[PDB]
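Engineer: Questions regarding the structure given below will be posed in turn.
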Number of protein chains: 2
Amino acid sequence: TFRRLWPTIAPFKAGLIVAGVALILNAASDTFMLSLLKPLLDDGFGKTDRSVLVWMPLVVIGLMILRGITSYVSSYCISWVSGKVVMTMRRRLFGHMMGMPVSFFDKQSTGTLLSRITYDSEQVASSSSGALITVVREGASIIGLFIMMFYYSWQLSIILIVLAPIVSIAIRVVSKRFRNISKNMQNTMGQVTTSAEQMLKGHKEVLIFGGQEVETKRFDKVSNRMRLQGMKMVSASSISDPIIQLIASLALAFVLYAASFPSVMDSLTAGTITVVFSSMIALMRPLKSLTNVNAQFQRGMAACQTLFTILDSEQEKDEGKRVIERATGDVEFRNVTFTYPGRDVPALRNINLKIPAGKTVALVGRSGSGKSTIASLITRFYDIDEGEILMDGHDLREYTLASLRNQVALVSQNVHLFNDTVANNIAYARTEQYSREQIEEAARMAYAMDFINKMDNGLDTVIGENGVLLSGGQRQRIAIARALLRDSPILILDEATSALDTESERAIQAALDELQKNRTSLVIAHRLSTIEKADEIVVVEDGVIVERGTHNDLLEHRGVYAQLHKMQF
Amino acid sequence: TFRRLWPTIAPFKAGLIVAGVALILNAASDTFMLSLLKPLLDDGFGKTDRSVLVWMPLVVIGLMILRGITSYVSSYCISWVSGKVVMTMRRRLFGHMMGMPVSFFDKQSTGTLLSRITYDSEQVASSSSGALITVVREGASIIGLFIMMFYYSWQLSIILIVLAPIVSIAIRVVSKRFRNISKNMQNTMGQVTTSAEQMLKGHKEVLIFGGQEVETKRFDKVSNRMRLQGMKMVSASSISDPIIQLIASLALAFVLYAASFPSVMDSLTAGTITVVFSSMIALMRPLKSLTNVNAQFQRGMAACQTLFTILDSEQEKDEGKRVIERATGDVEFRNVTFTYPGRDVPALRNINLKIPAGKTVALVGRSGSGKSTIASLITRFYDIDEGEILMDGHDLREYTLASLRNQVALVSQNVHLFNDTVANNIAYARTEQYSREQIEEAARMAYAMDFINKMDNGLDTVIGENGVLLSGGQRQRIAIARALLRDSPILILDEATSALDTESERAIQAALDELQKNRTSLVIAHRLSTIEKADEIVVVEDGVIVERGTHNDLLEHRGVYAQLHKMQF
């Protein structure tokens, strides 16, 4: 179909043409190797015992080294072109995916995105390359073989290529005849098989009533029936091979009959004949290879259409351009009803949550639905389905997206530390902005210096995966250091599970207290200490804040907070 | 492979020998077909003679008729041998399967039982036949071709065939080297792809921070890897290809060098070298095929061992020599504990149920746990796990199985009607015992003659599957007719469906009352009318005989019968 990746491969058209010429020369070497038979057959043997036959080994070994060099060069160059186009496709796909919304990553198919970016892309490249090399090198081979046949024997090729379609239509009609006979009788085969099945399904009924002698006689008759049907199957299927071989040898016999001396043929054959036949029994292979070229090309184009469908999806909407340097103004959720995309049930109904500036507000809901959703809603990682999230006098939609990202920071047990040095991870995308001294001080006041000093290289050790592979609490402290260096006016604190890690829960809690001394703290902690520390506490059963107030006030108004507090202890 | 099984195939040895000689002749056909080449080439065209060329087409086409006839005869005769082996194997398998215990019919795999009857029985014969044709035909071709090489060239054959394994080991070591390189490279590729996967899964945390170029740049570096590493996939593999070709052509050079460099060889004429090379390339195939003979043989022998194990498995136990003409005595359980084989939970604990002679007992239970298994137990489908069943003062295990099975008769909504005529189905395995007049008398007394009266051919119509396809209520009517003709002293009724068919339920109930007017009859049933009509009513919830007494008494004492009276309405 329509491919618009040609501008991608246009800069590398030179390498592609070099690969094509290499494949042309490869096919030329192969067909010249085939044509090498005739001088060998005539002069090498018939004329003399020794003469041409000494030159020919050198000629064929030379042709083979030429063929190998051409094949290797073509493979290397087409690999270069494929690698470059797949390089461009991969980086374009990832660049789009950077700004592309969370919706595809919202469990649409996360594991298959890896396939899309690597396996399907290289499948597109390999399919296109395979189609190109196949069509060019097999067209070259076909042209070379045809010119060989016409040059060596002008009159033999026309009769033989006239005969070949006749044999083709004969083979097709015979195969169709025997295939439909086969399936037509296989219907009866299935009938008898079902008869035997129903016969044996009455095992209890046979056992209870009478004996098996009548049953054995019935199975004997049915067995004889399927045995004769199997006779018919094997006979009908086996007679195909004699018939097809007979047709092929009839074609050969007619060819030889034409080769019988008249005035047309045999004037110039000598040992030519085998060469012609050799070429034909070679020529049958590329044409078959040429049959699948279109199918392979269509498969590659379908994969490329999938990739283009991924690419053409709209990026994250960022129409709002209002900028905000510091977000000291409070956050205000006002009757904000959110629905998860792909989820029929409303994830979050209208909620009037207030988050005053420089205060601790704690989400204490235990239902597990909507608790982490608000952390995404405050950050425009999902669209605002309904209601207004007004921060510092303006709604989140109006604000520049990148602004809202840098203003807010979130720290959780789950944190994807990037494959880099710890110092670079501490200031992601801000290493130019933040000095190494600032990074060290941030790690110090986050109480993570023990973990950095533990590793040999320290501030430059590769903390990412396939590197240090540090423990989860250490990842949390790295994240707290990231937020602390950023000094985000708005902090989100998930704390999914409160683990009293030895020698580390005290340090991480101290770091949490250090970070949340100032700035708003939207905390989803299951730890009772943070809940008590919260200036306000909210419990939401996915619809609305059932209870609002202090933890003691929420204890006074039991509702659902009482049993929740029982699980807290 | 300790298959043995030869007594089965011994009487059909003559067909096997005829197939073998025909197949050897078929291989000799190919040998002589290639032998025709040297007269066709050396003395056909290079020679000025004409008639020798006209000789070839007729002889090759007649050779092809010989090949086709030999192939057809071989296929037909080995089909005969295979069909007879399958005949005896299927017969001896099905006889044992009917003799196999009901515990073998454990619902383990009902369709694979047919597969053993159909798929595995044909697999053993097909595999044995394939191994036979492969070894005989391909070995005949191999030995004939070697005789060819030694006949046409006493010298070139030995050098070519001693050089061939050298080329084989060279190909093996080179291919193994490249495969090892590629294989250990695959692990590096797998490791590299994990970096891209990690960066992709980290989108959730890329977006909150600045991300952007520091992501893409990093990805770009990783993007280069599967290009460069990707080149190592295609580069090395590519340079694997011509090298294995090159050395092969080097061998093709060497023999050709040996064609001329000696002053001794000097005896190839023109076509004999072509005959030798053609015979080599035509020999490569049968050597490959002959390598797979052991695999086919062992696979077929494994399927044969499955069938042999099924045949050798112990039948239903028949260690009872006590014979009863008519079971006029009472049937009674004494603390009979039963467990389904393959089930850990005791299906039925100890039960001491007594059934007086003549009187009717009903079993009631919604879930059916424990209720249904008893009706099978009295027929010795599943042997007792513990306890004893006293029939006429002796144990059922003591009684002869075939003798007992005639005493009790089963009636249910689901009855496997055999594909014979209605008259046979009424007197299955008893058509000689009872007269046709008795059969129609039983049909009339069953009060279901009408459905058979309106039937086209009357009592002689094929009634089972691939026939009239009778209705399930009418199947139950046929069963009540079966019992009427048998006049079994013991009756078990299932009555699971409890279907109130219009005008057929009434006749069914009338027939049930007619049959159970006399003789012992226990009835599982959800019908309140039948439960009331029962002389005794029993409720079993898989644990114990919960309630014993009349239905009014079982209503007076709540227990569980009241809950049954709820949905009996």
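Shown for chain B, in order and in Swiss-Prot numbering: 12-580.
This entry, so its header tells us, was determined using electron microscopy, 3.8 Å.
Just so you know, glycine gets a Cβ as well, placed from its N, Cα and C.
Annotation comment: Swiss-Prot describes B:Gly376, B:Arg377, B:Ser378, B:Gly379, B:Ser380, B:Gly381, B:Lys382, B:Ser383 as ATP binding site, evidence class sequence analysis. The domain 'ABC transmembrane type-1' annotation in Swiss-Prot covers B:27-310 and rests on sequence analysis. The domain 'ABC transporter' annotation in Swiss-Prot covers B:342-578. B:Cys88 to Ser appears in Swiss-Prot as a published mutagenesis result, with the remark: Does not affect ATPase activity. Quoted from Swiss-Prot, the note on mutagenesis experiment B:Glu208 to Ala is: Does not reduce substrate binding or nucleotide binding, but decreases ATP-dependent extrusion of substrates. Inhibits formation of outward-facing conformation. Quoting Swiss-Prot on the mutagenesis of B:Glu208 to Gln: Improves basal ATPase activity and increases transport activity. Here Swiss-Prot describes B:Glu208 to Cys as a published mutagenesis experiment; the accompanying note says: Exhibits ATPase activity. Forms intermolecular cross-links. Record note (Swiss-Prot), mutagenesis B:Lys212 to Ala: Does not reduce substrate binding or nucleotide binding, but decreases ATP-dependent extrusion of substrates. The unchanged residue is displayed. In Swiss-Prot, a published mutagenesis experiment is listed as B:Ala270 to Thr, annotated Temperature-sensitive. Loss of lipid export to the outer membrane. Significantly decreases ATPase activity at 42 degrees Celsius but not at 30 degrees Celsius. Among the mutagenesis experiments that Swiss-Prot reports, B:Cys315 to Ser is described with the note: Does not affect ATPase activity. According to Swiss-Prot, the mutagenesis experiment B:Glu506 to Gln carries this note: Lacks cell viability and does not support growth. Can still bind ATP and slowly hydrolyze ATP, but becomes locked into a closed dimer conformation. One mutagenesis experiment named in Swiss-Prot is B:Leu511 to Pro, and its note says Loss of ATPase activity; ATP is still bound. A mutagenesis experiment is reported in Swiss-Prot for this position, B:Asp512 to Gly, and the note states: Loss of ATPase activity; ATP is still bound. Record note (Swiss-Prot), mutagenesis B:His537 to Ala: Lacks cell viability and does not support growth. Can still bind ATP and slowly hydrolyze ATP, but becomes locked into a closed dimer conformation. The unchanged residue is displayed.
Help me understand the surroundings of these features in the structure.
Structural biologist: For B:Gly379 (ATP binding site), the number of other Cβ atoms no farther than 10 Å from its own Cβ, over all displayed protein chains, is 13. Under the DSSP three-state reduction, B:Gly379 (ATP binding site) is assigned to coil, being neither helix nor strand.
Applying an 8 A CB threshold to same-chain residues 6+ apart, the list for B:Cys88 (mutagenesis position) reads B:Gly26, B:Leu27, B:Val29, B:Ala30, B:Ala33. DSSP assigns B:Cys88 (mutagenesis position) to a helical segment in the three-state reduction.
Taking Cβ-Cβ distances under 8 Å and a sequence separation of 6 or more, B:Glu208 (mutagenesis position) has no neighbours in its chain. Mapped onto three states, the DSSP output places B:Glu208 (mutagenesis position) in helix.
Every protein chain considered, the tally of other Cβ atoms within 10 Å of the Cβ of B:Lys212 (mutagenesis position) stands at 16.
All chains included, 23 other C-beta atoms sit within 10 angstroms of the C-beta of B:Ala270 (mutagenesis position).
The DSSP secondary structure for B:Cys315 (mutagenesis position) is helix.
Listed in sequence order, B:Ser423, B:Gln424, B:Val534, B:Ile535, B:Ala536, B:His537, B:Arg538, B:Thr541 are the same-chain residues six or more apart from B:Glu506 (mutagenesis position) with CB atoms under 8 A from its CB. In this structure, B:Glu506 (mutagenesis position) belongs to neither helix nor strand by DSSP; it is coil.
The Cβ of B:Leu511 (mutagenesis position) has 12 other Cβ atoms within 10 Å, all protein chains considered.
Secondary structure from DSSP puts B:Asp512 (mutagenesis position) in coil.
The local packing around B:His537 (mutagenesis position), expressed as other Cβ atoms within 10 Å of its Cβ over all shown chains, amounts to 16.
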Engineer: Going by Cβ pairs closer than 8 Å, show me which of the recorded positions B:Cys315, B:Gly379, B:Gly381, B:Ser383, B:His537 neighbour chain A.
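Structural biologist: The recorded positions close to chain A: there are none.
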Engineer: Here's one to test understanding: among the mutagenesis positions B:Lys212, B:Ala270, B:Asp512, whose C-alpha is closest in space to the C-alpha of B:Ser380 (ATP binding site)?
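Structural biologist: Closest by Cα: B:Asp512.
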Engineer: Check the Cα-Cα distances from B:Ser378 (ATP binding site) to the mutagenesis positions B:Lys212, B:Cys315, B:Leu511, B:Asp512 and tell me which is shortest.
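Structural biologist: Comparing Cα positions, the candidate nearest B:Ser378 (ATP binding site) turns out to be B:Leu511.
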Engineer: Which of the mutagenesis positions B:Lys212, B:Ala270, B:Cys315, B:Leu511, B:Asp512 has its Cα nearest to the Cα of B:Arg377 (ATP binding site)?
Structural biologist: B:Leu511
Engineer: I'd like the Cβ neighbour count for B:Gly381 (ATP binding site), meaning other Cβ atoms within 10 Å of its Cβ, all protein chains included.
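Structural biologist: That number is 20.
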Engineer: Could you check which of the mutagenesis positions (B:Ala270, B:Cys315, B:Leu511, B:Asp512) sits closest to B:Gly376 (ATP binding site), going Cα to Cα?
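Structural biologist: Of the mutagenesis positions B:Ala270, B:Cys315, B:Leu511, B:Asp512, B:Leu511 has its Cα closest to that of B:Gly376 (ATP binding site).
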Engineer: List, in sequence order, the residues of the same chain other than B:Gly376, B:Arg377, B:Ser378, B:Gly379, B:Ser380, B:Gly381, B:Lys382, B:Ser383 whose Cβ lies within 8 Å of the centroid of the Cβ atoms of the recorded ATP site.
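Structural biologist: Once B:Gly376, B:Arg377, B:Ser378, B:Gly379, B:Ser380, B:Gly381, B:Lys382, B:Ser383 are set aside, the remaining close residues are B:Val551, B:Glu552, B:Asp553.
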Engineer: Counting across all protein chains shown, how many other Cβ atoms sit within 10 Å of the Cβ of B:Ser380 (ATP binding site)?
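Structural biologist: Around B:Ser380 (ATP binding site), other Cβ atoms within 10 Å: 15.
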Engineer: Cα distance, B:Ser383 (ATP binding site) to B:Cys315 (mutagenesis position), nearest Å?
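Structural biologist: Just about 37 Å between their Cα atoms.
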Engineer: To the nearest whole angstrom, what is the C-alpha distance linking B:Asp512 (mutagenesis position) and B:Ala270 (mutagenesis position)?
Structural biologist: 93
Engineer: Cα-Cα, whole number of Å: B:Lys212 (mutagenesis position) versus B:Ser383 (ATP binding site)?
Structural biologist: 56
Engineer: Under 8 Å Cβ to Cβ from B:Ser383 (ATP binding site), same chain, six or more residues apart: give me those in sequence order, or none if nothing qualifies.
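Structural biologist: Once residues fewer than 6 apart are set aside, B:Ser383 (ATP binding site) is near B:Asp505, B:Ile535.
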